[PDB]
Amino acid sequence: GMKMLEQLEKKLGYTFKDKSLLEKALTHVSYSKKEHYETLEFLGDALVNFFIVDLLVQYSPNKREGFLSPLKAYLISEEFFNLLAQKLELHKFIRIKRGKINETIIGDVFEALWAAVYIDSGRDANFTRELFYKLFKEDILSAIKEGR
Amino acid sequence: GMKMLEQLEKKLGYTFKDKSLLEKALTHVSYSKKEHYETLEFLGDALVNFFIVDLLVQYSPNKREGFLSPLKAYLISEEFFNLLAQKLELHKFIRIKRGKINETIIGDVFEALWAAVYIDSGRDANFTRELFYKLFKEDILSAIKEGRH
Ligand SMILES: [Mn+2]
Ligand SMILES: [Mn+2]
């Protein structure tokens, strides 16, 4: 919606039913102490961590946990979440006040977005995961084979 | 006086399409080096983590990260995981060698068990989620209102 949201949604590849759901995920507490992303981030943290270990398990030509922890630490790293975030230019949609966006914050909004997509889609974890793979399964896969 | 190998499906309310997927989850290295639950439990960690957290987020009274976290470390602890497995008599079904099973293998088999369901199901996160909740949604909410840890 609005003169902005519609554009994040086309990059996202998903249009929301509840627009304020999307907005809450992009909004820093500095902007609204009443409706900001902290709780969605909490959810999206577990959600995304799940999406990525799934790809990790599914792929990865080595299956011992001893191999899986390292790339995993990377794939959930703030550095890698910023990488995927860049594919949506998320810095551009975040709602913030007295202060500037960060990698960390971009990292937390990213988890928040996915939690609201999950929820907005009626808590549809299979669709959400696929949305996620459409967008990022390519990088995640290139990552695993030692992609800087 | 029957149903030794399993009974566990009727507990879960789910019949596996591939039995060796359920077998794999309940199998520890000491019994089978070929297929033990190691990789599933890795998945299962992340799987059950999200089931619990999703519940936590909608049902806890305080939606602040401050209050959610200490509850969350409880609800995904081996201790509590065990209390969830006791409802499955999971120990009963584990294919483990020697005499020491322990509390770490069990919550781990608990973890690898909901990952095997996930996968057997054709990766249906939603169905697996509800299947999970039908069995423990009860105890998770409860534990939220008492608030431990
Ligand atoms: Mn975060
Ligand atoms: Mn574990």
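Every residue number used here counts from 1 along the chain in the order it is shown.
If you're wondering, the header gives X-ray crystallography, 2.1 Å.
Each residue, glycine too, has its Cβ placed from N, Cα and C.
Summarising the annotation, Swiss-Prot assigns domain 'RNase III' to A:5-122. Secondary structure of the domain 'RNase III' (A:5-122), assigned with DSSP and counted as helix (H, G, I), strand (E, B) and coil, comes to 78 helix, 2 strand, 38 coil.
All protein chains shown were included, and the count of other CB atoms within 10 Å of the CB of A:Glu41 (Mg(2+) binding site) stands at 21. Residues or ranges marked as Mg(2+) binding site by Swiss-Prot: A:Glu41, A:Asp108, A:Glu111.
Neighbour list (A:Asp45 (mutagenesis position), Cβ cut-off 8 Å, at least 6 residues apart, same chain): A:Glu111, A:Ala115. Under its mutagenesis annotations, Swiss-Prot gives A:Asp45 to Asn (Swiss-Prot position 44) the following note: Very low catalytic activity, binds RNA normally.
Positions annotated as active site by Swiss-Prot: A:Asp45 (among others).
The Cβ neighbour count for A:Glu111 (mutagenesis position), using a 10 Å radius over every protein chain in view, is 22. Swiss-Prot documents A:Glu111 to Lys (Swiss-Prot position 110) as a published mutagenesis change and attaches the note Loss of magnesium, alters ds-RNA binding, loss of activity.
The active site annotation in Swiss-Prot covers A:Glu111 (among others), and the record cites a curator's inference as its basis.
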Output field, Mg(2+) shell: CB within 8 Å of site CB centroid, site A:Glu41, A:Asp108, A:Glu111 dropped: A:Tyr37, A:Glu38, A:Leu40, A:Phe42, A:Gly44, A:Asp45, A:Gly107, A:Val109, A:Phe110, A:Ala112, A:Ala115
Number of other Cβ atoms within 10 Å of the Cβ of A:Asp108 (Mg(2+) binding site) across all protein chains: 23
